[PDB]
Amino acid sequence: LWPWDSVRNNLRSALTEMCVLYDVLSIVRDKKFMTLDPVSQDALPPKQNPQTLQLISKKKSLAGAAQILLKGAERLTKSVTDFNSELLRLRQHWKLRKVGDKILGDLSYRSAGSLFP
Amino acid sequence: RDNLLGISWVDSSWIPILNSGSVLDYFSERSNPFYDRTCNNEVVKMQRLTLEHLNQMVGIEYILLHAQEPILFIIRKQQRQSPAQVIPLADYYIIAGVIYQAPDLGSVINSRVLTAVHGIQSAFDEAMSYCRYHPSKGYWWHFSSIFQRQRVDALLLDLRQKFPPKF
Amino acid sequence: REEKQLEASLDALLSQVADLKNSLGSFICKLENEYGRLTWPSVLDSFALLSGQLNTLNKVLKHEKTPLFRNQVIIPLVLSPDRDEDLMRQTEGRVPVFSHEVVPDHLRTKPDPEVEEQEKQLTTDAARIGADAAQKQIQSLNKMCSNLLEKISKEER
Amino acid sequence: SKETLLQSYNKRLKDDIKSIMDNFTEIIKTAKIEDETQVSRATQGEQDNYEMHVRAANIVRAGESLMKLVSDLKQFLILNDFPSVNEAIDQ
(Lines of atoms letter the chains of each structure in order from A and count residues from 1; the text may use other names and numbers.)
(Lines give C-alpha, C1' and ligand atoms only; values in the text may rest on other atoms or scores of the structure.)
Protein backbone atom coordinates (compact mmCIF):
# COMPACT_ATOMS: atom_id res chain seq x y z
CA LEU A 1 0.00 0.00 0.00
CA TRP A 2 3.00 2.31 -0.59
CA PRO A 3 0.68 4.65 -2.57
CA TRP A 4 -2.28 6.22 -0.74
CA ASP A 5 -0.42 6.03 2.58
CA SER A 6 -0.20 9.82 2.75
CA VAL A 7 -3.98 10.10 2.46
CA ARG A 8 -3.99 7.28 5.01
CA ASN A 9 -1.93 9.47 7.36
CA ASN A 10 -4.23 12.48 6.97
CA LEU A 11 -7.30 10.30 7.55
CA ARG A 12 -6.00 8.25 10.49
CA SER A 13 -4.83 11.51 12.09
CA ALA A 14 -8.21 13.12 11.49
CA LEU A 15 -9.64 9.86 12.84
CA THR A 16 -7.67 10.10 16.09
CA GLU A 17 -8.67 13.72 16.57
CA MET A 18 -12.36 12.97 15.94
CA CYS A 19 -11.95 10.02 18.30
CA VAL A 20 -10.85 12.65 20.83
CA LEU A 21 -13.98 14.55 19.81
CA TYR A 22 -16.22 11.57 20.51
CA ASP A 23 -14.21 11.34 23.74
CA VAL A 24 -15.00 14.87 24.88
CA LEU A 25 -18.64 14.28 23.91
CA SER A 26 -18.56 10.97 25.81
CA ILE A 27 -17.64 13.05 28.83
CA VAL A 28 -20.31 15.56 27.75
CA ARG A 29 -23.10 13.02 28.23
CA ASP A 30 -21.66 12.66 31.73
CA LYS A 31 -22.82 14.03 35.04
CA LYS A 32 -20.40 11.76 36.88
CA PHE A 33 -16.65 12.52 36.58
CA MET A 34 -17.78 16.01 35.53
CA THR A 35 -20.79 18.30 35.94
CA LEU A 36 -22.49 20.40 33.27
CA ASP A 37 -23.57 23.96 34.04
CA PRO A 38 -24.97 26.57 31.60
CA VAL A 39 -24.17 30.30 31.78
CA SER A 40 -24.07 32.41 28.63
CA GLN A 41 -21.48 34.83 27.26
CA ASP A 42 -20.86 37.34 24.46
CA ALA A 43 -18.74 37.69 21.31
CA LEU A 44 -18.79 41.06 19.53
CA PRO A 45 -18.26 40.88 15.74
CA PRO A 46 -15.23 42.38 13.97
CA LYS A 47 -17.01 42.64 10.61
CA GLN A 48 -19.79 41.03 8.59
CA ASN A 49 -17.35 38.21 7.92
CA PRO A 50 -19.93 35.39 7.30
CA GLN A 51 -21.10 37.04 4.10
CA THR A 52 -17.75 38.51 3.13
CA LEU A 53 -16.01 35.21 3.55
CA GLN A 54 -18.94 33.37 1.89
CA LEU A 55 -18.29 35.56 -1.14
CA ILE A 56 -14.78 34.17 -0.89
CA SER A 57 -16.32 30.70 -0.79
CA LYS A 58 -17.55 31.71 -4.22
CA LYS A 59 -14.23 33.33 -5.25
CA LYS A 60 -11.96 30.56 -3.91
CA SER A 61 -14.04 27.41 -3.99
CA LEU A 62 -16.31 28.32 -6.88
CA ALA A 63 -13.08 29.14 -8.69
CA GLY A 64 -11.98 25.62 -7.83
CA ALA A 65 -15.42 24.46 -8.96
CA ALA A 66 -15.44 26.39 -12.25
CA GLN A 67 -11.82 25.34 -12.71
CA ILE A 68 -12.69 21.64 -12.42
CA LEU A 69 -15.80 22.08 -14.60
CA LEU A 70 -13.74 23.84 -17.26
CA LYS A 71 -10.98 21.24 -16.77
CA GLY A 72 -13.39 18.39 -17.41
CA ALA A 73 -14.72 20.38 -20.35
CA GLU A 74 -11.27 20.93 -21.86
CA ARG A 75 -10.37 17.27 -21.33
CA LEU A 76 -13.54 16.19 -23.14
CA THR A 77 -13.35 18.79 -25.95
CA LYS A 78 -9.82 17.55 -26.58
CA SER A 79 -10.87 13.90 -26.29
CA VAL A 80 -13.63 13.99 -28.91
CA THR A 81 -11.41 15.60 -31.57
CA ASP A 82 -12.61 4.34 -32.99
CA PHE A 83 -13.86 0.98 -31.76
CA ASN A 84 -17.48 1.63 -32.78
CA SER A 85 -16.31 2.60 -36.28
CA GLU A 86 -14.57 -0.72 -37.01
CA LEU A 87 -17.63 -2.65 -35.83
CA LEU A 88 -19.46 -1.09 -38.80
CA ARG A 89 -17.22 -2.51 -41.53
CA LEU A 90 -17.09 -5.90 -39.81
CA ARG A 91 -20.88 -5.98 -39.50
CA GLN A 92 -21.09 -4.87 -43.13
CA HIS A 93 -19.28 -7.92 -44.45
CA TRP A 94 -19.60 -10.66 -41.82
CA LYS A 95 -22.42 -11.84 -39.59
CA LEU A 96 -22.51 -10.95 -35.88
CA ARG A 97 -24.64 -11.26 -32.75
CA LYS A 98 -24.52 -10.39 -29.05
CA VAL A 99 -25.31 -13.06 -26.46
CA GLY A 100 -24.62 -12.67 -22.78
CA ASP A 101 -22.14 -9.80 -22.92
CA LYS A 102 -19.70 -10.77 -25.68
CA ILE A 103 -19.85 -10.45 -29.46
CA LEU A 104 -19.83 -13.54 -31.66
CA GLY A 105 -19.77 -14.14 -35.40
CA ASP A 106 -20.11 -17.01 -37.85
CA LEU A 107 -17.95 -18.55 -40.57
CA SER A 108 -19.92 -21.54 -41.78
CA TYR A 109 -21.76 -21.76 -45.10
CA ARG A 110 -24.75 -22.65 -43.01
CA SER A 111 -27.28 -19.92 -43.68
CA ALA A 112 -26.35 -20.42 -47.35
CA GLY A 113 -27.28 -24.10 -47.58
CA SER A 114 -24.75 -26.46 -45.99
CA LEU A 115 -25.69 -28.95 -43.25
CA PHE A 116 -22.17 -30.11 -42.44
CA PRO A 117 -22.42 -30.06 -38.63
CA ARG B 1 -6.07 38.18 25.46
CA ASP B 2 -7.46 37.38 22.01
CA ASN B 3 -6.90 33.63 22.54
CA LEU B 4 -5.95 33.57 26.22
CA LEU B 5 -7.54 30.12 26.66
CA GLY B 6 -4.45 28.45 25.17
CA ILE B 7 -1.98 30.54 27.17
CA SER B 8 -0.63 28.87 30.32
CA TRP B 9 0.63 31.01 33.22
CA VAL B 10 2.84 29.24 35.78
CA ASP B 11 5.11 30.29 38.63
CA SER B 12 7.20 27.83 40.65
CA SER B 13 7.75 30.30 43.51
CA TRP B 14 4.35 29.60 45.11
CA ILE B 15 4.09 25.88 44.28
CA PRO B 16 5.01 24.65 47.81
CA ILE B 17 2.24 26.79 49.35
CA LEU B 18 -1.09 25.22 48.36
CA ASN B 19 -4.20 25.38 50.54
CA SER B 20 -7.72 26.83 50.42
CA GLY B 21 -6.60 30.46 50.49
CA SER B 22 -3.40 29.81 48.54
CA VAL B 23 -5.42 29.25 45.36
CA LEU B 24 -6.85 32.78 45.59
CA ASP B 25 -3.43 34.09 46.62
CA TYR B 26 -1.57 32.44 43.71
CA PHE B 27 -4.23 33.57 41.24
CA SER B 28 -3.93 37.15 42.54
CA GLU B 29 -0.21 37.55 43.27
CA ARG B 30 0.55 40.36 40.79
CA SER B 31 0.34 41.11 37.05
CA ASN B 32 -1.30 37.82 36.10
CA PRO B 33 -2.55 37.99 32.49
CA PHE B 34 -5.50 35.84 33.59
CA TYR B 35 -6.19 37.99 36.68
CA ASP B 36 -7.56 41.47 36.02
CA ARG B 37 -5.63 44.14 37.92
CA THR B 38 -8.56 46.56 38.30
CA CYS B 39 -10.78 43.91 39.91
CA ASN B 40 -12.65 44.72 43.11
CA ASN B 41 -11.05 41.77 44.94
CA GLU B 42 -7.94 43.90 45.47
CA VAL B 43 -9.95 46.54 47.34
CA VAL B 44 -11.11 43.88 49.78
CA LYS B 45 -7.68 42.26 49.98
CA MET B 46 -5.00 44.87 50.69
CA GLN B 47 -6.47 46.58 53.75
CA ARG B 48 -8.35 44.01 55.89
CA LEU B 49 -11.72 42.27 56.25
CA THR B 50 -11.70 39.69 53.47
CA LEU B 51 -15.04 38.27 54.71
CA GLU B 52 -18.04 40.35 53.62
CA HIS B 53 -16.83 43.37 51.59
CA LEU B 54 -17.11 41.36 48.36
CA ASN B 55 -20.92 41.67 48.40
CA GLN B 56 -20.94 45.24 49.76
CA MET B 57 -19.26 47.32 47.04
CA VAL B 58 -20.11 47.01 43.35
CA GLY B 59 -17.65 44.85 41.46
CA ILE B 60 -16.75 41.42 40.15
CA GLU B 61 -15.40 39.28 42.98
CA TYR B 62 -13.75 35.86 43.01
CA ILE B 63 -15.09 32.93 45.06
CA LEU B 64 -14.31 29.22 44.91
CA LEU B 65 -17.08 26.75 44.09
CA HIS B 66 -15.59 23.23 44.02
CA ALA B 67 -12.32 22.28 45.70
CA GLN B 68 -10.86 18.79 45.40
CA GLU B 69 -7.85 18.35 47.62
CA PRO B 70 -4.71 17.44 45.58
CA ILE B 71 -4.55 19.68 42.50
CA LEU B 72 -7.78 20.97 40.92
CA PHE B 73 -9.31 24.17 42.32
CA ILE B 74 -12.09 26.19 40.68
CA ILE B 75 -12.39 30.00 40.65
CA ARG B 76 -15.71 31.71 39.91
CA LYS B 77 -16.59 35.34 39.26
CA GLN B 78 -19.68 37.15 40.47
CA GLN B 79 -20.60 40.53 39.02
CA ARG B 80 -22.36 42.34 41.85
CA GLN B 81 -25.07 44.59 40.46
CA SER B 82 -26.94 43.93 43.72
CA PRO B 83 -26.25 41.64 46.69
CA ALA B 84 -27.56 38.07 46.43
CA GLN B 85 -27.45 38.37 42.62
CA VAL B 86 -24.93 36.04 40.95
CA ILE B 87 -23.88 36.38 37.31
CA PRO B 88 -20.55 34.94 36.10
CA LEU B 89 -18.40 36.12 33.19
CA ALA B 90 -15.47 33.69 32.80
CA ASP B 91 -14.53 30.34 34.29
CA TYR B 92 -11.22 29.42 35.91
CA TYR B 93 -9.67 26.25 37.29
CA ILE B 94 -6.14 25.26 38.32
CA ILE B 95 -4.66 21.77 37.82
CA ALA B 96 -1.28 21.11 39.48
CA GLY B 97 -0.92 24.86 39.91
CA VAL B 98 -1.59 25.55 36.21
CA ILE B 99 -4.39 28.08 35.68
CA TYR B 100 -6.82 27.52 32.80
CA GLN B 101 -9.88 29.42 31.63
CA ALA B 102 -12.60 26.80 31.25
CA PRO B 103 -13.94 26.86 27.68
CA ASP B 104 -17.58 26.68 26.72
CA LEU B 105 -19.19 23.73 24.96
CA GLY B 106 -19.48 25.83 21.79
CA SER B 107 -16.01 27.05 20.87
CA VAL B 108 -14.42 23.65 21.52
CA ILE B 109 -16.93 22.23 19.04
CA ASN B 110 -15.80 24.98 16.67
CA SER B 111 -12.11 24.09 17.01
CA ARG B 112 -12.61 20.33 16.63
CA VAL B 113 -14.85 20.66 13.58
CA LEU B 114 -12.38 23.15 12.09
CA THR B 115 -9.55 20.62 12.46
CA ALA B 116 -11.70 17.77 11.12
CA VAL B 117 -12.89 19.76 8.09
CA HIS B 118 -9.35 20.94 7.33
CA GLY B 119 -7.99 17.39 7.51
CA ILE B 120 -10.71 15.91 5.32
CA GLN B 121 -10.42 18.75 2.78
CA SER B 122 -6.64 18.27 2.64
CA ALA B 123 -7.00 14.52 2.12
CA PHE B 124 -9.58 15.05 -0.63
CA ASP B 125 -7.51 17.68 -2.44
CA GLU B 126 -4.47 15.40 -2.29
CA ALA B 127 -6.52 12.44 -3.57
CA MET B 128 -7.86 14.48 -6.51
CA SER B 129 -4.54 14.37 -8.38
CA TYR B 130 -4.34 10.59 -8.80
CA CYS B 131 -7.38 9.94 -11.03
CA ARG B 132 -7.31 10.24 -14.82
CA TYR B 133 -10.25 9.49 -17.13
CA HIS B 134 -10.50 8.84 -20.86
CA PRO B 135 -13.73 8.01 -22.73
CA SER B 136 -12.06 4.98 -24.34
CA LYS B 137 -9.70 3.61 -21.68
CA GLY B 138 -11.77 4.44 -18.59
CA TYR B 139 -10.39 5.47 -15.20
CA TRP B 140 -6.88 4.84 -13.91
CA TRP B 141 -4.20 6.14 -11.55
CA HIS B 142 -0.98 7.97 -12.39
CA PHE B 143 1.19 5.94 -10.03
CA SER B 144 -7.92 -23.14 -22.38
CA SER B 145 -9.30 -26.73 -22.29
CA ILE B 146 -9.87 -28.95 -25.33
CA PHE B 147 -12.47 -31.04 -23.49
CA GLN B 148 -10.26 -34.13 -23.23
CA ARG B 149 -9.76 -33.89 -19.48
CA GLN B 150 -12.80 -36.17 -19.19
CA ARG B 151 -10.37 -38.96 -19.99
CA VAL B 152 -6.85 -37.89 -19.01
CA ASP B 153 -8.28 -37.20 -15.57
CA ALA B 154 -9.45 -40.81 -15.37
CA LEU B 155 -6.00 -42.11 -16.25
CA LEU B 156 -4.49 -39.93 -13.53
CA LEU B 157 -7.03 -41.34 -11.06
CA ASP B 158 -6.11 -44.83 -12.20
CA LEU B 159 -2.52 -43.75 -11.71
CA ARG B 160 -3.01 -42.29 -8.23
CA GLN B 161 -5.18 -45.24 -7.18
CA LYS B 162 -2.30 -47.45 -8.28
CA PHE B 163 0.66 -45.32 -7.20
CA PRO B 164 0.20 -43.72 -3.76
CA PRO B 165 2.70 -41.01 -2.73
CA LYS B 166 5.49 -42.29 -0.49
CA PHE B 167 6.02 -39.43 1.95
CA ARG C 1 -37.01 23.08 31.64
CA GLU C 2 -33.92 23.98 29.61
CA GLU C 3 -32.15 20.87 30.96
CA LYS C 4 -34.68 18.43 29.48
CA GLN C 5 -34.39 19.75 25.92
CA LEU C 6 -30.65 20.08 26.52
CA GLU C 7 -30.50 16.34 27.24
CA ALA C 8 -32.70 15.42 24.26
CA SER C 9 -30.56 17.51 21.91
CA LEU C 10 -27.47 16.00 23.57
CA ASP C 11 -28.63 12.49 22.71
CA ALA C 12 -29.55 13.45 19.14
CA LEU C 13 -26.14 15.04 18.53
CA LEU C 14 -24.27 12.08 20.02
CA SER C 15 -26.32 9.74 17.82
CA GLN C 16 -25.20 11.64 14.72
CA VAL C 17 -21.68 11.72 16.22
CA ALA C 18 -21.63 7.92 16.49
CA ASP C 19 -22.89 7.81 12.90
CA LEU C 20 -20.03 10.05 11.70
CA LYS C 21 -17.47 8.03 13.66
CA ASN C 22 -18.71 4.78 12.16
CA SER C 23 -18.59 6.45 8.73
CA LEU C 24 -14.93 7.38 9.17
CA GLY C 25 -13.90 4.03 10.65
CA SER C 26 -15.77 2.07 7.98
CA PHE C 27 -14.18 4.20 5.26
CA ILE C 28 -10.67 3.57 6.61
CA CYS C 29 -11.23 -0.18 7.06
CA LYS C 30 -12.82 -0.46 3.62
CA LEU C 31 -9.85 1.37 2.09
CA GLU C 32 -7.50 -1.12 3.73
CA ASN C 33 -9.40 -4.45 3.51
CA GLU C 34 -10.56 -3.55 -0.02
CA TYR C 35 -7.46 -2.22 -1.72
CA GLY C 36 -8.57 -4.61 -4.42
CA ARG C 37 -9.34 -2.74 -7.65
CA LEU C 38 -10.65 0.38 -5.88
CA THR C 39 -12.00 3.12 -8.14
CA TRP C 40 -12.67 6.85 -8.27
CA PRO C 41 -16.51 6.47 -8.34
CA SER C 42 -16.73 4.62 -5.03
CA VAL C 43 -14.41 7.03 -3.23
CA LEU C 44 -16.21 10.11 -4.56
CA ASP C 45 -19.41 8.41 -3.36
CA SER C 46 -17.99 7.79 0.11
CA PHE C 47 -16.89 11.41 0.41
CA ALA C 48 -20.29 12.67 -0.71
CA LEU C 49 -22.14 10.68 1.96
CA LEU C 50 -19.62 11.82 4.57
CA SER C 51 -19.98 15.43 3.46
CA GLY C 52 -23.62 15.83 2.57
CA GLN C 53 -25.48 13.97 5.26
CA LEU C 54 -23.18 14.09 8.31
CA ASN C 55 -22.33 17.76 7.70
CA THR C 56 -25.86 19.02 7.02
CA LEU C 57 -27.52 16.89 9.73
CA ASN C 58 -25.17 18.01 12.51
CA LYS C 59 -25.21 21.61 11.28
CA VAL C 60 -28.99 21.92 11.43
CA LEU C 61 -29.23 19.91 14.66
CA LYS C 62 -26.94 22.57 16.14
CA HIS C 63 -27.97 26.03 14.89
CA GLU C 64 -31.77 25.84 15.10
CA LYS C 65 -34.31 25.02 17.83
CA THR C 66 -31.80 24.29 20.56
CA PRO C 67 -30.88 25.14 24.10
CA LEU C 68 -27.57 26.91 23.74
CA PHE C 69 -24.40 24.81 24.00
CA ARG C 70 -22.04 27.82 24.00
CA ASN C 71 -23.24 28.47 27.56
CA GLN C 72 -21.97 25.41 29.37
CA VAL C 73 -19.35 25.84 32.09
CA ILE C 74 -16.96 22.90 31.87
CA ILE C 75 -15.81 21.76 35.33
CA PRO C 76 -14.91 18.11 36.00
CA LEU C 77 -15.27 16.77 39.51
CA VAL C 78 -11.92 15.12 40.34
CA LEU C 79 -8.77 13.65 38.85
CA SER C 80 -8.93 9.86 38.45
CA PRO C 81 -5.25 8.76 38.72
CA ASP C 82 -6.20 5.13 38.15
CA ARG C 83 -7.79 2.79 35.63
CA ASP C 84 -11.56 2.78 36.17
CA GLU C 85 -13.93 0.35 34.48
CA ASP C 86 -16.21 3.36 34.00
CA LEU C 87 -13.73 4.59 31.38
CA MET C 88 -13.06 1.30 29.60
CA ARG C 89 -16.72 0.40 29.05
CA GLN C 90 -18.00 3.98 28.78
CA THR C 91 -15.52 4.67 25.98
CA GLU C 92 -14.89 1.21 24.43
CA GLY C 93 -11.19 0.61 24.93
CA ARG C 94 -9.49 4.00 25.29
CA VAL C 95 -8.92 6.75 27.89
CA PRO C 96 -5.66 5.92 29.72
CA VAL C 97 -4.96 7.22 33.24
CA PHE C 98 -6.74 10.59 33.43
CA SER C 99 -3.93 13.00 34.24
CA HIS C 100 -2.34 16.42 33.69
CA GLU C 101 -1.41 15.53 30.09
CA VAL C 102 -4.98 14.65 29.12
CA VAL C 103 -6.74 17.33 31.18
CA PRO C 104 -5.55 19.82 28.50
CA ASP C 105 -5.81 17.24 25.71
CA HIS C 106 -9.49 17.04 26.65
CA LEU C 107 -9.84 20.78 27.29
CA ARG C 108 -7.68 22.15 24.47
CA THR C 109 -9.10 25.12 22.57
CA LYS C 110 -6.26 26.73 20.63
CA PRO C 111 -6.42 25.46 17.02
CA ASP C 112 -3.53 24.88 14.65
CA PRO C 113 -1.58 28.01 13.61
CA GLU C 114 -2.39 27.81 9.89
CA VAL C 115 -5.95 28.99 10.47
CA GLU C 116 -4.52 31.66 12.78
CA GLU C 117 -2.49 32.98 9.85
CA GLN C 118 -5.68 32.69 7.80
CA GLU C 119 -7.40 34.94 10.36
CA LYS C 120 -4.46 37.35 10.08
CA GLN C 121 -5.12 37.54 6.35
CA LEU C 122 -8.81 37.93 7.16
CA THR C 123 -7.87 41.09 9.05
CA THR C 124 -5.75 41.96 6.00
CA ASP C 125 -8.61 41.48 3.52
CA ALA C 126 -10.82 43.50 5.85
CA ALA C 127 -8.17 46.26 5.69
CA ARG C 128 -9.15 46.79 2.02
CA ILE C 129 -12.09 48.94 0.93
CA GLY C 130 -14.99 48.28 3.30
CA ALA C 131 -18.02 49.79 5.06
CA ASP C 132 -19.43 50.80 1.64
CA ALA C 133 -18.99 47.62 -0.42
CA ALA C 134 -19.65 44.82 2.08
CA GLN C 135 -23.37 45.51 2.50
CA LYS C 136 -23.69 46.76 -1.10
CA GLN C 137 -22.31 43.53 -2.55
CA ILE C 138 -24.39 41.41 -0.17
CA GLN C 139 -27.48 43.20 -1.52
CA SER C 140 -26.49 42.78 -5.17
CA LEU C 141 -25.35 39.15 -5.05
CA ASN C 142 -28.27 38.11 -2.82
CA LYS C 143 -30.75 39.66 -5.25
CA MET C 144 -29.32 38.18 -8.43
CA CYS C 145 -28.70 34.77 -6.81
CA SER C 146 -32.37 34.73 -5.81
CA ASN C 147 -33.43 35.80 -9.32
CA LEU C 148 -31.34 32.99 -10.83
CA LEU C 149 -32.80 30.28 -8.61
CA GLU C 150 -36.32 31.64 -9.23
CA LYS C 151 -35.84 31.50 -12.99
CA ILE C 152 -34.31 28.02 -13.10
CA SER C 153 -36.86 26.48 -10.69
CA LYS C 154 -39.78 28.32 -12.32
CA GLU C 155 -39.62 26.55 -15.69
CA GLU C 156 -39.98 22.91 -14.59
CA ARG C 157 -43.79 23.26 -14.52
CA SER D 1 -35.35 -10.11 -22.65
CA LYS D 2 -35.19 -6.71 -24.34
CA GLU D 3 -37.75 -4.68 -22.37
CA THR D 4 -35.60 -4.89 -19.23
CA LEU D 5 -32.49 -3.53 -20.95
CA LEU D 6 -34.34 -0.60 -22.52
CA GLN D 7 -36.15 0.28 -19.30
CA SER D 8 -32.75 0.14 -17.56
CA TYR D 9 -31.46 2.65 -20.12
CA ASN D 10 -34.46 4.89 -19.40
CA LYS D 11 -33.86 4.61 -15.65
CA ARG D 12 -30.18 5.50 -16.04
CA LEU D 13 -30.99 8.52 -18.22
CA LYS D 14 -33.66 9.95 -15.93
CA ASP D 15 -31.57 9.27 -12.82
CA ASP D 16 -28.55 11.09 -14.22
CA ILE D 17 -30.63 14.02 -15.49
CA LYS D 18 -32.38 14.55 -12.16
CA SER D 19 -29.04 14.09 -10.37
CA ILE D 20 -27.27 16.84 -12.32
CA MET D 21 -30.28 19.17 -12.05
CA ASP D 22 -30.60 18.53 -8.29
CA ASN D 23 -26.86 19.09 -7.83
CA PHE D 24 -27.00 22.46 -9.59
CA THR D 25 -30.08 23.47 -7.59
CA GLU D 26 -28.28 22.63 -4.34
CA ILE D 27 -25.23 24.58 -5.54
CA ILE D 28 -27.52 27.59 -5.89
CA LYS D 29 -29.14 26.65 -2.55
CA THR D 30 -25.85 27.15 -0.74
CA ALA D 31 -25.15 30.21 -2.94
CA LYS D 32 -27.24 32.63 -0.86
CA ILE D 33 -24.88 34.82 1.16
CA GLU D 34 -26.33 35.72 4.55
CA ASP D 35 -25.35 36.59 8.12
CA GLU D 36 -23.85 33.95 10.38
CA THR D 37 -24.93 32.78 13.83
CA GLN D 38 -23.16 30.18 16.04
CA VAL D 39 -21.60 28.46 13.00
CA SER D 40 -17.85 29.21 13.47
CA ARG D 41 -17.20 31.02 10.17
CA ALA D 42 -13.98 29.36 8.99
CA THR D 43 -15.37 25.86 9.56
CA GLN D 44 -18.42 26.17 7.33
CA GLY D 45 -16.42 28.19 4.82
CA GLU D 46 -13.92 25.36 4.44
CA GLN D 47 -16.56 22.62 4.37
CA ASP D 48 -18.73 24.50 1.85
CA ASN D 49 -15.65 24.82 -0.36
CA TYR D 50 -15.35 21.06 0.17
CA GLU D 51 -19.02 20.51 -0.73
CA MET D 52 -18.86 22.55 -3.94
CA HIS D 53 -15.68 20.68 -4.87
CA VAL D 54 -17.31 17.28 -4.43
CA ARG D 55 -20.43 18.52 -6.24
CA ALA D 56 -18.36 19.67 -9.22
CA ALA D 57 -16.83 16.19 -9.13
CA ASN D 58 -20.37 14.78 -9.20
CA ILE D 59 -21.16 16.96 -12.23
CA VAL D 60 -18.11 15.61 -14.07
CA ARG D 61 -19.13 12.06 -13.15
CA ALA D 62 -22.61 12.74 -14.53
CA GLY D 63 -21.15 13.92 -17.83
CA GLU D 64 -18.98 10.81 -18.06
CA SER D 65 -22.00 8.59 -17.34
CA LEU D 66 -23.90 10.27 -20.18
CA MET D 67 -20.94 9.58 -22.47
CA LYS D 68 -21.02 5.90 -21.49
CA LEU D 69 -24.77 5.76 -22.17
CA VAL D 70 -24.26 7.30 -25.62
CA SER D 71 -21.63 4.69 -26.46
CA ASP D 72 -23.91 1.86 -25.31
CA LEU D 73 -26.78 3.17 -27.44
CA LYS D 74 -24.44 3.36 -30.43
CA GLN D 75 -23.45 -0.29 -29.94
CA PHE D 76 -27.05 -1.44 -29.48
CA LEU D 77 -28.61 0.12 -32.57
CA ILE D 78 -26.00 -1.09 -35.06
CA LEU D 79 -26.13 -4.73 -33.91
CA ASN D 80 -29.92 -5.27 -33.88
CA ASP D 81 -31.11 -2.86 -36.60
CA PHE D 82 -32.87 -4.96 -39.24
CA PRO D 83 -33.30 -2.12 -41.75
CA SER D 84 -29.65 -0.99 -41.65
CA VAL D 85 -28.40 -4.54 -42.10
CA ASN D 86 -30.54 -5.09 -45.19
CA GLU D 87 -29.20 -2.07 -47.04
CA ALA D 88 -25.61 -3.28 -46.67
CA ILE D 89 -26.64 -6.74 -47.87
CA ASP D 90 -28.31 -5.43 -51.03
CA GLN D 91 -25.32 -3.27 -51.96
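Note that chain C carries Swiss-Prot numbering, so the residues on display, from first to last, are 3-159.
Structure method, as recorded: electron microscopy, 3.7 Å.
Each Cβ is built from the backbone N, Cα and C atoms, and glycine gets one as well.
DSSP assigns C:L143 (mutagenesis position) to a helix in the three-state reduction. Quoted from Swiss-Prot, the note attached to the mutagenesis of C:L143 to P states: Impairs interaction with the Elongin BC complex; when associated with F-147.
One entry in Swiss-Prot concerns the mutagenesis experiment C:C147 to F. Its note says: Impairs interaction with the Elongin BC complex; when associated with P-143. If you take the C-beta of C:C147 (mutagenesis position) and look for same-chain residues 6 or more apart in sequence within under 8 angstroms, you find none.
Cβ neighbours of C:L143 (mutagenesis position) (same chain, under 8 Å, six or more residues apart in sequence): none.
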